[PDB]
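Novice: This structure is in structure tokens; I'll ask about it shortly.
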Amino acid sequence: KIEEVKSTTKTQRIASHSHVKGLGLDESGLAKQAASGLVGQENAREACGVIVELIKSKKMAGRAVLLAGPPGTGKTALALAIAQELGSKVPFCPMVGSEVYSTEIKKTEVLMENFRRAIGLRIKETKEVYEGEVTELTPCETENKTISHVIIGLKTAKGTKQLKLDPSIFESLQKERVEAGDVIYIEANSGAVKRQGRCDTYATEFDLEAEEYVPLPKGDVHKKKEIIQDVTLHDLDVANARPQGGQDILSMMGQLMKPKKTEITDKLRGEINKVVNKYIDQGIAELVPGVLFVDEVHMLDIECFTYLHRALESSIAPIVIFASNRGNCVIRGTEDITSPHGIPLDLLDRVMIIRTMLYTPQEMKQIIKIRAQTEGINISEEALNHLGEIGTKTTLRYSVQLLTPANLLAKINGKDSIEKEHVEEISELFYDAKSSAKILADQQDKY
Amino acid sequence: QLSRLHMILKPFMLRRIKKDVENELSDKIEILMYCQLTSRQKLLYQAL
Ligand SMILES: Nc1ncnc2c1ncn2[C@@H]1O[C@H](COP(=O)(O)OP(=O)(O)O)[C@@H](O)[C@H]1O
């Protein structure tokens, strides 16, 4: 009769690009007027439909596209649209142009770390494991005393079996404090041992106890399973740089040291390339190269604008997306040479420039309405028009910013929607980047 | 039809129900409870 429901988990927060859901193109390759949260920029959204096909062709390697335009014109919005269109499986690497300055590794090497992180890989691995409750454990002895064999009895639901294992497995078992009656899970690819606690049968033995009890495992004592794994080249490279696998003492104690980055040499990269090629030839490894997104590219030091010449002419380097919003500026680290967008001409010749233009007042209202319905606020027509004129006066970012506090004041006094009075009062409370400049230049002598 | 069927089945059948025989039996309370599907459930429902 009485219907009751429960819902206590909170929703996700709203970012600055939470409404962009795709490029919103058509099958013919043209650009709509308003689709998937994007309006306008037809000449730029159409040019981004070529790029997604270029990514999905898995053919080229070492192509760069540079999005250029005034601030607030939707560069990174287009980049996130491309990333959303390409799907989750394709690896996407966000990056800021100011991250190449590090105190541990050189500027040049971070670019490689990001390139190798951009390229993905899919592996179909097979792991054979022995699981179950230990019923008997015995270390064998031989001539020096040393240990040569380990005898382990594992009892699953199906039954029990006895196994002879390498002394390294015995060392790992003694390391984890494994006795009889404790459920264990050993994998034979790496020799790792995991203890889950005593069996559920030994529950009433002790009135007071601290160990957790797991039920008896079901299935066979020894079994192999297939695991599908998504990895990148940079994961293999970093794992082989400072290894942590294995049950020895060198890697165990390397697991505890401070994780400092290191400069990977060309030899390890080449050997990893050979190994992954061998994996591909076996019909298991599938390559899925992705996209690296470099934002604010205009502030890479000249030592990074020039290594990219050799870094992009490679046959492995993925597709790189640049983004800049600067005019004829001086190149950082040069103090004498000026160039468009800060990027030098020599590197600029290797990129395809996607021009971006400023927005018209008509699209401003549509963008504001889309953002308002994304946040979850209701705005009247006159208030939306007033926000439109405000945006035409200063910028659309300011209009988007004003949407939330206006709703706050609207819901303070019982109103359910934003009115013109709320927008005007908010515009009075907060200042623009240009009005504040005026009131600052008026009193410049006294600051 | 229904009246004819009731007349036909009236002689060689009985019935009591709960009011005739329950002299002290609290009326059971029936409660519905909607439950929302989780993330994984939704990924699978989408696949389906
Ligand atoms: N075509 C568009 N459709 C929807 N929103 C847009 C569009 N272009 C820009 N925006 C919005 O404008 C805001 C600022 O633009 P942004 O993407 O940061 O450009 P830039 O990187 O050049 O400053 C973003 O939050 C974005 O949501």
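Swiss-Prot numbering applies to chain A: residues 2-145, 152-454, in that order.
The way this entry was determined, per its header, is electron microscopy, 3.2 Å.
Positions of Cβ are set from backbone N, Cα and C atoms, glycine also.
Swiss-Prot lists these features:
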type: BINDING; residues: A:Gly70, A:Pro71, A:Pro72, A:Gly73, A:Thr74, A:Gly75, A:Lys76, A:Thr77; note: ATP binding site
type: MUTAGEN; residues: A:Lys76 to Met; note: No effect on interaction with NOPCHAP1
type: MUTAGEN; residues: A:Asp302 to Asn; note: Abolishes ATPase activity; inhibition of MYC- and CTNNB1-mediated transformation
type: MUTAGEN; residues: A:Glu303 to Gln; note: Reduces ATPase activity. Decreases interaction with NOPCHAP1. No effect on formation of RUVBL1-RUVBL2 heteromeric complex
Novice: Taking a cut-off of under 6 Å between Cβ and any atom of ligand 1, tell me which of the recorded positions A:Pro71, A:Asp302, A:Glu303 pass.
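Specialist: Among A:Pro71, A:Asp302, A:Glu303, near ligand 1: none.
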Novice: If you count, for each of the binding-site residues A:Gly70, A:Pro71, A:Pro72, A:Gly73, A:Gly75, the other Cβ atoms lying within 10 Å of its Cβ, which residue has the minimum?
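Specialist: Among the binding-site residues A:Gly70, A:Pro71, A:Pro72, A:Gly73, A:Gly75, the sparsest Cβ neighbourhood within 10 Å belongs to A:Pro72.
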Novice: Between A:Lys76 (mutagenesis position) and A:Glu303 (mutagenesis position), how far is it from one CA atom to the other, in Å?
Specialist: 10
Novice: Output, ordered by sequence, the same-chain residues six or more apart from A:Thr77 (ATP binding site) with a CB under 8 Å from its CB, or 'none'.
Specialist: A:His18, A:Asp302, A:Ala330
Novice: Tell me which residues of the chain lie with their Cβ under 8 angstroms from that of A:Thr74 (ATP binding site), as long as they are six or more apart in sequence?
Specialist: A:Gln42, A:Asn332, A:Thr363, A:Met364, A:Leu365, A:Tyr366
Novice: Measure from the CA atom of A:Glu303 (mutagenesis position) to the CA atom of A:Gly70 (ATP binding site) and give the result in Å, rounded to a whole number.
Specialist: 12
Novice: Cα of A:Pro72 (ATP binding site) to Cα of A:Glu303 (mutagenesis position): how many Å, rounded?
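Specialist: Counting only the Cα atoms, the answer is 11 Å.
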Novice: In whole Å, how far does the CA atom of A:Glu303 (mutagenesis position) lie from that of A:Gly73 (ATP binding site)?
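Specialist: One finds 13 Å between the Cα atoms of these residues.
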Novice: Suppose the ATP site is A:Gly70, A:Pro71, A:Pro72, A:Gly73, A:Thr74, A:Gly75, A:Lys76, A:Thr77. Which further residues of the same chain have a Cβ inside 8 angstroms of that site's Cβ centroid?
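Specialist: My list of surrounding residues reads A:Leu68, A:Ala78, A:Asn332, A:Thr363.
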